[PDB]
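Colleague: Quick one: structure below, then a few questions.
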Amino acid sequence: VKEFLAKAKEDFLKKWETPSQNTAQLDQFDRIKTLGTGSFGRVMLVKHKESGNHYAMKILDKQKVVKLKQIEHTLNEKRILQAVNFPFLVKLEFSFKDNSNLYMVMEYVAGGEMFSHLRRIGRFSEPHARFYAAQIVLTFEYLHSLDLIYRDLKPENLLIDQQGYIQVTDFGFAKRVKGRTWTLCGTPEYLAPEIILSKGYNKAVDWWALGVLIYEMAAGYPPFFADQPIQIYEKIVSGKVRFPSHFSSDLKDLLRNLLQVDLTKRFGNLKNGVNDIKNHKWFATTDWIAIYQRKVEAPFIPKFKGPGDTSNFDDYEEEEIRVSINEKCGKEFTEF
Amino acid sequence: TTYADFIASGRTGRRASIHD
Ligand SMILES: Nc1ncnc2c1ncn2[C@@H]1O[C@H](COP(=O)(O)OP(=O)(O)O)[C@@H](O)[C@H]1O
Ligand SMILES: [Sr+2]
Ligand SMILES: [Sr+2]
């Protein structure tokens, strides 16, 4: 446990120091459909010819990454994702690049985004939200022990697997840092106030992000919302939050301790660290070892109609991968 | 209700990250 992370941090350090490269090639896979589109690329369901396995391929257009000045962030994403190993973190299977793009082939989580189920059902009950929250708690403890800050927690980045457990995806803003960083990045509704105020920040922002997640899951809507981000920012730094009348007092107390503007008082960032969170009353019935071992029975199991089934993902406009005859930005992505 | 106001807002769909 306190020594489980010992071994863990050892495997990470080797892969962090000397990262894997070019472990596959584009012609080994048959592209099937888009699962999710994004800023500089997309994610498609692909099928590995030699094994018959399905995977999720993230495709990043090098030229676009450079234009939006996300070179460092992108290298971070791959370097970290290939080195981490946790039951609730998506597994990176292969990575490679070509003249035009960067590719990351991960395990395929068929259950879809937590976001989709959350918006469809409306909100989750407390024990259901607790189930998911417990998983993030252990993942952040794992990640922070390796000096990594996540910075992008949100239902859109959480996928439900065949067992009903969650897999954290998208390490676009993940970063290994000892001390504090200054990048304004993340998603508006989940940004901690110290990010907005440009004060320089640390791992505490992730615990803030957790308070927002738990709030959204249970309420069905985020604590701070409005039509325009700037309006959202204004709300966050005020810290003034109201709770649905159906929230248990135990939940309200945990959220007041996570959604605390004063880092000096924010749970997770205190002398007891994560334990202030793990020992909270709302988590009294939660058996952490059973969660980690994934033996607890998930409260929600997505419908699965065989592998390669994308029923749990909305549809998107298909595009054809374009590969130039000329190498683009080769020197910038040398380490990828 | 708060829910009513949220559902009427323009940020009910998938939320994109910011880079700044
Ligand atoms: N391993 C995966 N399995 C299934 N779907 C995935 C996987 N990874 C990503 N996706 C889908 O693609 C979407 C975008 O992936 P993401 O990494 O967040 O891309 P981006 O950096 O462009 O936002 C996700 O929200 C999810 O719907
Ligand atoms: Sr994303
Ligand atoms: Sr991203």
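Heads up, chain A uses Swiss-Prot numbers, so what you see runs 16-351.
Cβ coordinates are placed from backbone N, Cα and C, and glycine is handled just like the others.
What Swiss-Prot shows for this protein is this:
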ACT_SITE  A:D167  active site, proton acceptor
BINDING   A:50-58, A:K73, A:122-128, A:169-172  ATP binding site
DOMAIN    A:44-298  domain 'Protein kinase'
DOMAIN    A:299-351  domain 'AGC-kinase C-terminal'
MUTAGEN   A:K73 to H  Reduced interaction with SMO
MUTAGEN   A:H88 to Q  Does not affect interaction with SMO; when associated with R-197
MUTAGEN   A:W197 to R  Does not affect interaction with SMO; when associated with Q-88
MUTAGEN   A:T198 to D  No phosphorylation by PDPK1
MUTAGEN   A:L206 to R  Reduced interaction with SMO
MUTAGEN   A:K286 to P  Impaired inhibition by the R-subunit
MUTAGEN   A:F328 to A  Reduced catalytic activity and impaired inhibition by the R-subunit
Colleague: Can you give me the same-chain residues 6 or more apart in sequence from A:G127 (ATP binding site) with a CB-CB distance under 8 Å?
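Modeller: Those within reach of A:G127 (ATP binding site), by Cβ under 8 Å and sequence separation of 6 or more, are A:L174, A:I175, A:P317, A:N327, A:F328.
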Colleague: Who sits close to A:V124 (ATP binding site): which same-chain residues at least 6 apart have their Cβ under 8 Å from its Cβ?
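Modeller: Same-chain residues close to A:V124 (ATP binding site) (Cβ under 8 Å, separated by 6 or more) are A:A71, A:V105, A:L174, A:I175, A:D176, A:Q182, A:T184.
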Colleague: Cβ within less than 8 Å of a chain B Cβ is the test here; which of the recorded positions A:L50, A:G56, A:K73, A:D167, A:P170, A:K286 meet it?
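Modeller: Filtering A:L50, A:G56, A:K73, A:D167, A:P170, A:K286 for a Cβ under 8 Å from chain B leaves A:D167.
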Colleague: When you measure from each Cβ to the nearest atom of ligand 1, which of the recorded positions A:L50, A:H88, A:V124, A:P170, A:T198, A:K286 fall under 6 angstroms?
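Modeller: Those recorded positions that pass the cut-off, since their Cβ is under 6 Å from ligand 1, are A:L50, A:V124.
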Colleague: What whole-number Å value do you get for the CA-CA distance of A:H88 (mutagenesis position) and A:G56 (ATP binding site)?
Modeller: 15
Colleague: Which residue counts does DSSP give the domain 'AGC-kinase C-terminal' (A:299-351) for helix, strand and coil?
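Modeller: In the domain 'AGC-kinase C-terminal' (A:299-351), the DSSP-based counts are 5 helix, 0 strand, 48 coil.
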Colleague: Check the DSSP secondary structure of A:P170 (ATP binding site), expressed as helix, strand or coil.
Modeller: helix
Colleague: For A:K73, A:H88, A:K286, listed as mutagenesis positions, tell me which one has the smallest number of other Cβ atoms within 10 Å.
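Modeller: Looking at the mutagenesis positions A:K73, A:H88, A:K286, the Cβ with the fewest others within 10 Å is that of A:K286.
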Colleague: For A:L50 (ATP binding site), what residues in its own chain, 6 or more apart in sequence, show a Cβ-Cβ distance under 8 Å?
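Modeller: Sequence-distant Cβ neighbours: A:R57, A:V58, A:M59, A:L60, A:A71, A:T325, A:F328, A:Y331.
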Colleague: Hey, of A:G56, A:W197, A:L206, which of those recorded positions are within 10 Å of A:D167 (active site, proton acceptor), Cα to Cα?
Modeller: A:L206
Colleague: List every residue in the same chain as A:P170 (ATP binding site), at least 6 positions away in sequence, whose Cβ is under 8 Å from its Cβ.
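Modeller: A:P170 (ATP binding site) has long-range Cβ partners A:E128, A:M129, A:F130, A:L133, A:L228, A:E231, A:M232.
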Colleague: Fewest other Cβ atoms within 10 Å: which of the recorded positions A:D167, A:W197, A:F328 wins that one? Let me know.
Modeller: A:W197
Colleague: Go through A:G53, A:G56, the listed binding-site residues, and name the one with the sparsest Cβ surroundings, counting other Cβ atoms within 10 Å.
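Modeller: Counting other Cβ atoms within 10 Å of each of the binding-site residues A:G53, A:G56, the minimum falls on A:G53.
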Colleague: Under a three-state reduction of DSSP output, how is A:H88 (mutagenesis position) classified: helix, strand, or coil?
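Modeller: Looking at the DSSP assignment, A:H88 (mutagenesis position) belongs to a helix.
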